[PDB]
Amino acid sequence: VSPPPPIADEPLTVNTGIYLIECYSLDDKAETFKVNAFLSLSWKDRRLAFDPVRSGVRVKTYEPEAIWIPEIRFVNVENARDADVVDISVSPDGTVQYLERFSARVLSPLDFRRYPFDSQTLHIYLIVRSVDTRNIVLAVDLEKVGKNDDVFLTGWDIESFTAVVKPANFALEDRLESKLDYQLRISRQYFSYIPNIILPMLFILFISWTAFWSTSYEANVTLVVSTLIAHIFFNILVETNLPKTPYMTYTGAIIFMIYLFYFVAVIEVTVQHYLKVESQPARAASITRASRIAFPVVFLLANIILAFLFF
Amino acid sequence: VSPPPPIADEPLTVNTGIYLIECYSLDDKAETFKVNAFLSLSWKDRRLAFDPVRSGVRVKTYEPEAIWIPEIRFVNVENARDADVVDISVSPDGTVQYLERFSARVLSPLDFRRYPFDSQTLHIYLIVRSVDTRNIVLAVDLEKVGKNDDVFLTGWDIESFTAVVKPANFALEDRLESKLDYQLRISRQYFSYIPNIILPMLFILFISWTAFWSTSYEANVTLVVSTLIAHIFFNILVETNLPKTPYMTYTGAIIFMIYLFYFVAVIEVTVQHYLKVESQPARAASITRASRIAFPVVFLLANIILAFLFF
Amino acid sequence: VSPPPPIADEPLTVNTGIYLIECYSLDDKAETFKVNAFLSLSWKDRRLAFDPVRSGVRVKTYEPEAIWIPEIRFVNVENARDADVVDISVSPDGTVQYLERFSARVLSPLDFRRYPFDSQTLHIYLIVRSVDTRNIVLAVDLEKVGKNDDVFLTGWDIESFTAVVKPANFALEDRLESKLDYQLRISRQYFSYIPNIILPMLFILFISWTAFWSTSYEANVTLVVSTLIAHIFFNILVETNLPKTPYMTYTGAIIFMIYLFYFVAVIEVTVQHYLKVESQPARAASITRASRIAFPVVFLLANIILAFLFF
Amino acid sequence: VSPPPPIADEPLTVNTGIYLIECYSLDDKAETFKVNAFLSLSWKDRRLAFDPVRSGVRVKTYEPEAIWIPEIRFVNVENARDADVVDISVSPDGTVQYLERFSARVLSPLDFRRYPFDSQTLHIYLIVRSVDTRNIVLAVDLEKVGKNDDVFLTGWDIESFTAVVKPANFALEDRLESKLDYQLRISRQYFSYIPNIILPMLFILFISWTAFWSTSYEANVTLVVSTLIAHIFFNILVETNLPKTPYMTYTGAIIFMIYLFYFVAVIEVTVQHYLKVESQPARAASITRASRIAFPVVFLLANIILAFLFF
Amino acid sequence: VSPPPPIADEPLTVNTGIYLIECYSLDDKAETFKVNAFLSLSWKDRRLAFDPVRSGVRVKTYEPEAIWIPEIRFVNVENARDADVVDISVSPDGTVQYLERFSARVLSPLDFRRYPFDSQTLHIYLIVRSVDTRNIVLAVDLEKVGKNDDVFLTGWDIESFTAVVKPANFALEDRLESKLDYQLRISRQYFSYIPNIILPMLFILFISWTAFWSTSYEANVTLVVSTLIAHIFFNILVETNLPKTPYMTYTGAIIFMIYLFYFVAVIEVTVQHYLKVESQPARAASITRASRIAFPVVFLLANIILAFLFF
Ligand SMILES: [Cl-]
Ligand SMILES: [Cl-]
Ligand SMILES: [Cl-]
Ligand SMILES: [Cl-]
Ligand SMILES: [Cl-]
Ligand code: NA
Ligand code: NA
Ligand code: NA
Ligand code: NA
Ligand code: NA
Ligand code: NA
Ligand SMILES: [Rb+]
């Protein structure tokens, strides 16, 4: 089999569509997601044209091997898609309608800057390489782009699935290449982060501040050091759910900042004890009373500054 | 091969059945389960009809390639099922009886609201896409729906395996699609959660309340902070067995609430010490004595409220 | 290709044998094990009869596709076995000798009641479904059932590999099925559980009992709470190696009981401090002295009772 | 099919090119990386030559089975590459232009000496074995070596992708083998290690040094022992992201050294308490005051020495 | 195709060789390793002999399907090897030279008795089953046994790769079987265990011994209990990198013994406090002073005894 010949000099237009059936396994660390979808293809092949009056048949069904089919690939996949051809239909004018159901693991970078209050645009890049006989170009049939109502991505809200209609046509290894960008817009369900990570982390921090209403050095050391260790556990827990980024994430910033608060609280607890031992408790009392206001106030202002810089 | 032609304009009815052989790997985090079953198919193909007398047989056995077979798929699968055809039998009137043994990983959302005292309805959606030649509709042969007595799903009780007899017929990319819903009802074996998570979590909380029979600030700080950290360990342990949900689970609610009890116990321990230092122990004694009753009472009432809201 | 025809009316007997080459990956949580074995099959197919004089050869060698082969399956497998035909030898009367080497992941439930001092009976169920032309039945050739001397299952002792000679013949979806039960008896190597989990857990418990020779409340709180937390770590460690069971395991029972001992030790430590503060140390001394005997005695008796209930 | 015959006695030159499409999964522990790329091949096959005039075609397309294709393999792969032939074009003189898209898991050793401030040279070794008919040699077509601009390796910066033009020709199993070295130069994005591991580890160490401004043995024991345990947690965390090396890594060196600082701080805390109890606090005071300067100074100098030895 | 016929009554000798290209994934817990190698086979097939002067060709290259090839398998593999035939060469006398490149996951038991100072002998067992026509026996061509210089097994030193030249010929299921033992000798790179596990474990133990220079019960309880818990963390860490063994490993023995030292240190700390409270500090002082010498001395002697028993 060979490509359909051009009537003039025009490139062959392959109309495409992706209909999402299943979305699963959005892996943050790997920056991948798995997809199960319909891929639809359409192009004119005049060699396949027939008479509907004499044939009595409106459509002809072909097996993939019987006809020429464009070699469509995904750019951002781990391995080549697992595909099963569903149908091939030819209209009397020779317009071919191809439909396959496929499954693939897609590589798509994620921006963790606003984590866990982040939104993402996942991409599925469709591609075709031109043949020596003729140039192949891709197009979007919007009537064949969509998603099943039941499509759910655990821990995410699916906003939209659209295609950028204009392909990116470019040369690669001395041939033309035609690339389409299918975009799946998602927003993270931040809910669970509140009772599981955020609030527990704030509770232990506030517990360390009870040391500002205590003169007992021994108890103070226990309060600040114990809660700091619990903070380390939360830091480790958070970093296991995320890849290593060349930038600060919102959660990372807060987690990092909280260490500074524990560090300064240890200095205060130390200074307080030192003055008490040096028979200067009135001074120690002034520092401790100031700390009761300073710590929550600086914590609130630093958080307002951070939220402002990140959102 | 082509579909059986319609005598009038009728859709082709494909009778289905699923007989479960094995159920395994119900993954809560992934919201998947693995299945090994028999899939049975039946439809009328007049072109296959024969005379028993002339042929000298009452049944005819074909190879899948020799005859037309409907392209039946599962909607909610990760990848296409691994299937092996067992038998194809034709009756004199062209009634085809198809049997395959398959294995598949099924995506089925889970409701964790009542975890670990939850029940689920797992779905296996069977689907067929109509052809240009004819419309294909699915039906349930109840005599061919069932499960082996030995079918066990580790950590779950299997209640029933039934099919919703009326298919959900709908248009998808200008073709009729016929969808059947096979339902596997299961209930979680909550037993082990009691000695492993629930009771240990209650024991550490009750241990934190012994601080209401102690005047020692240093010992109190140790009792409350240590038990809080152990509570954080249980919270982390629980959240590892579950996906992130945009709602509160029953266990999640209790775990979250217990933090508030630890937070208020730290306030009480702090207030008690502060008053003792300020030479007002009679007051501190009133707060501590009230706490001995208030803490267990509020804990019991809050749990009754939560159980009521969740069950 | 169709089944061999009956001389009279008898069912076709397929003689079977399983020879184990490798046993690996007994996964307690999944209740699976991997197997690499020889599957031997033997049946008479008179349509394959030949004259050694004419054909030259005394035994014919065939390719699986060239002849009829019974569709033998495993019941309790995750996916269909990976098999490679080693030989298909046909003798002059038409007796076929089939040999394949296969690998499979077998689902076989485990009884954890006596863990880690438990024994198991793993099953490999061989099955054949009857056809319309004729009924197929399975038999065991004991001369072809066995295991390699080097077969080792990490963490287990292999006792025996035998087959229940009588097949279970039954109706399934309006056709006969013939099922054979191959049994692999194993016993767990409990050795490592003693220095790794059992003894460390007993040491920390005995360490908490040193609080019965101390009047220091602060030190007592540290002894009992610290060792309790280490006990929680061991409980978590143990539960990670096991699935969730709707029953108590032997280890689970001991682990659970030890929590009660920690809970009562905290009560004793609290009661002792309370009386000391109330200027009644003589009483506190009576309770502490009784505790020195009561705790180890009740621990020993409770363990005798548990061992009796479980073994 | 057989190799192209030599016009004289020359070896057959197979021109190669690798164009990287995707780079993912650089696993430090496994010392592997996954690659998705174009592999281009070019060689002259006289037997396939044609006259453009009598053919009416300027180029001829073939199926891989129709013509002789060199058996090109990768040396450093886990399993053989998953490849899909994209195009095979033949020019009039019989110059073949082969293009495949492949995916492979590459084994490439990593030098962790400067971790996490390390750079690596990943290798992809292309190989061909000679035949009895003729010697097959590999060459690099520099015009066909490259990478997509969007190629991103999570946690790394990609510097260059070049090929060593001269192949390594040698005998292997009595046939000559022609090996090409494709080099991917990368540098680790160390950013995240600073707020996640480095700074938290320094904060806890500095917190242990507050014991040099405290006379309280009980509080000192708590400060030093608690922070040491948190240091053990960071040591464990770091070692989980790395394979076991027969050398010291930069991070490993610092982590190890910090243990010595904790060990000496415990000695100081012990010596201080001992002298205090022995009624010699003036002495203890001299040791403690010296420690306040000595600990940070020796820490800074040891770090300058280490950075010097490693960079 | 059928086997080559015997000239007299001799078994067919299949000469073998394994040349290691890659060694990776030595999994201690699973007792497996992955291998990528060349497998060479050689045997005489007279039915394939040809005239060198008449034919003009010195060697004939065949496709695997065109000729008879012995069915060679590996005994100790998880699944059948992934193999790709590289070349088949026939010399005039009919000597066949077969070469394939394969990848396999090999099951090979490991002796952990001396861990982490252990050495292992990994096995790759090659096997052939005889046919009815004739007996097939295996031999080693030492000229075709070896390994690439770049072969590295992360965390191990590769010593030698040799074959036991004499096959183990035995009857299995009424046919002869010929088995060859290929041995890969390796020694563990123990280096990293020293700064990561051994030294940190010794540091915490020595820190517990500072309690012998302290009269503070409260501080002593904190020193011994805290360090014991850190020892439990190291015990857990070590046991995660190892399978469960029916014997004691060297590291396991030391780890277990260290618990006894912590247990006796708690007794000493308890006895010391008890005597102090009973107004007998002179005695307590004798026990504490003896402990300062006894603990390190008994620790050193017990380690010399253990090293002697294990090495
Ligand atoms: Cl693709
Ligand atoms: Cl499917
Ligand atoms: Cl099977
Ligand atoms: Cl390859
Ligand atoms: Cl093999
Ligand atoms: Na085609
Ligand atoms: Na068909
Ligand atoms: Na067959
Ligand atoms: Na070829
Ligand atoms: Na062959
Ligand atoms: Na303390
Ligand atoms: Rb104290």
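Note that chain D carries Swiss-Prot numbering, so the residues on display, from first to last, are 47-357.
For all residues, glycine too, the Cβ spot is worked out from N, Cα and C.
What Swiss-Prot notes for the published mutagenesis of D:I244 to Y is this: Marked gain of function, with a ten-fold shift of the proton dose-response curve towards lower concentrations. In sequence order, no residues are near D:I244 (mutagenesis position), counting only same-chain partners six or more apart with C-beta under 8 A.
In Swiss-Prot, a published mutagenesis experiment is listed as D:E264 to Q or D, annotated Decreases binding affinity of TBA. For D:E264 (mutagenesis position), other Cβ atoms within 10 Å of its Cβ number 19.
The secondary structure of D:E264 (mutagenesis position), as reduced to three states from DSSP, is helical. Recorded in Swiss-Prot as a mutagenesis result, D:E264 to A carries the remark: Decreases cation selectivity. Decreases the binding affinity of TEA and TBA. Nearly abolishes block by Cd(2+).
Listed in sequence order, the same-chain residues six or more apart from D:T268 (mutagenesis position) with CB atoms under 8 A from its CB number zero; the list is none. Quoted from Swiss-Prot, the note on the mutagenesis of D:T268 to A is: Increases the binding affinity of TBA. Weakens block by Cd(2+).
Under DSSP, D:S272 (mutagenesis position) is assigned to a helix (H, G or I) in the three-state scheme. A C-beta separation below 8 Å, combined with a sequence spacing of at least six in one chain, links D:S272 (mutagenesis position) to none of the other residues. D:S272 to A appears in Swiss-Prot as a mutagenesis experiment; the accompanying note says: Increases the binding affinity of TBA.
Take the CB of D:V284 (mutagenesis position) and look out to 10 A: across all protein chains shown you find 20 other CB atoms. In Swiss-Prot, the entry for mutagenesis D:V284 to M states: Displays an increased sensitivity to propofol but not to desflurane. The structure shown retains the original residue.
DSSP gives D:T297 (mutagenesis position) a helix state. Other C-beta atoms found within 10 angstroms of the C-beta of D:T297 (mutagenesis position) number 25, with every protein chain shown included. What Swiss-Prot says about the mutagenesis result for D:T297 to A is this: Marked gain of function, with a ten-fold shift of the proton dose-response curve towards lower concentrations. Also shows slower apparent rate constants for activation and deactivation. Displays an increased sensitivity to propofol but a decreased sensitivity to desflurane.
Proximity to chain E (CB-CB distance below 8 Å) holds for D:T268 among the mutagenesis positions D:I244, D:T268, D:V284. Listed mutagenesis positions: D:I244, D:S272, D:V284. Those with a CB under 8 Å from a CB in chain A, in sequence order: D:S272. Checked against ligand 12, the mutagenesis positions D:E264, D:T268, D:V284, D:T297 give D:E264 in sequence order as having a Cβ less than 6 Å away from one of its atoms.
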